[PDB]
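What follows is a set of notes on a single structure, which appears directly below.
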Amino acid sequence: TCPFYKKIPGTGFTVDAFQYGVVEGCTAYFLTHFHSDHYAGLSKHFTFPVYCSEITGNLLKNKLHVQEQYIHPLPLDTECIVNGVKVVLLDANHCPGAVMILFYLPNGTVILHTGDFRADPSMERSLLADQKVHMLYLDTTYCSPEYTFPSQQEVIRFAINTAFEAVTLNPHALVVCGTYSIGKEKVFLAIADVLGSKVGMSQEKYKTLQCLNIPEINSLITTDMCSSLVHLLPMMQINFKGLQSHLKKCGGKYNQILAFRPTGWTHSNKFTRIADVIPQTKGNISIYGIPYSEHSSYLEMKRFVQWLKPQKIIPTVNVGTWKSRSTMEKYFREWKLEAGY
Ligand code: NI
């Protein structure tokens, strides 16, 4: 049965709660974003109202084949009424179409659900600043002090300069970027822009990108692999065997590959800066691991919460074990005592 952390008190609303069949009481199911864990259980067979962003709506319609009658897209940054209750969607700074949801309860309680988010100081000057928030449903993916990582901009700069240097040294080099869902599109779009190229990709991947309301998208991407010197491939193929295999398939038009694996955090964040990063190499193939995160670091998450001063915090990530919940509670109390709420 549907856990209390996916339920919104004193409404019949739920959030990211599609895997438990019919939730008793629920009149409206909210989807923060189009990642499989959050959408899990939704399909063309679902027949209840789904509320979400316009991008998330495009994806449900075209990829999942959810029938149009059940998709209720809502605009960003606008007060809307859903089943008699005032709501706002805000940009989560996660993947394309990802939202936080602000719920104004009839009794006067205000609740923020972050979905998945990368906390940022621009969120301190949104509609969030206009009133007190009593309860926060928080993306605790990286809620521990060892989780640091560079800015997205630092990582992109590094990728751009690296790719440009390699292709100017060898204009028969191919650049490859690994991918498994939506998110992190700026990595491959910024590399292509510096090389003057479109990004080549499979039919299924192109169809996904064509849903994302990216301006001038037709001028940036293509299914013609031949005509393009940046290719997307599944993350599972970003290894020496997979990359040599792909290189054979391209028909002798390239003689070298530079590949990037965008990742979350891995243990080598604790010593290395972005400038010190060096690839793994076997013959004419090099693989760079670059820590491009679309979740809050510890410092970013702490800042956000200390600004917001919630009366109660409800974690939505790593809640399955008592040790994790206990550890997280410890950090929330520290934050509260330091800040004075
Ligand atoms: Ni996500």
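Using the numbering of Swiss-Prot, the residues shown for chain A are 700-1040, in order.
Including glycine, each Cβ sits where the backbone N, Cα and C put it.
In Swiss-Prot, a published mutagenesis experiment is listed as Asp838 to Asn, annotated Impaired nuclear focus formation, reduced interaction with PIAS and increased sensitivity to cisplatin. A coil conformation is recorded for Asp838 (mutagenesis position) in the three-state DSSP classification, outside any helix or strand. Long-range C-beta contacts of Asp838 (mutagenesis position), restricted to its own chain and to partners at least six residues apart, with a cutoff below 8 Å, comprise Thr813, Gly814, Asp815, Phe816, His994, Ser995, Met1000, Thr1015, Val1016.
One mutagenesis experiment catalogued in Swiss-Prot, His994 to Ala, is accompanied by this note: Impaired nuclear focus formation, reduced interaction with PIAS and increased sensitivity to cisplatin. Of all Cβ atoms in the shown protein chains, 22 besides its own fall within 10 Å of the Cβ of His994 (mutagenesis position).
In the three-state DSSP scheme, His994 (mutagenesis position) falls into the coil class.
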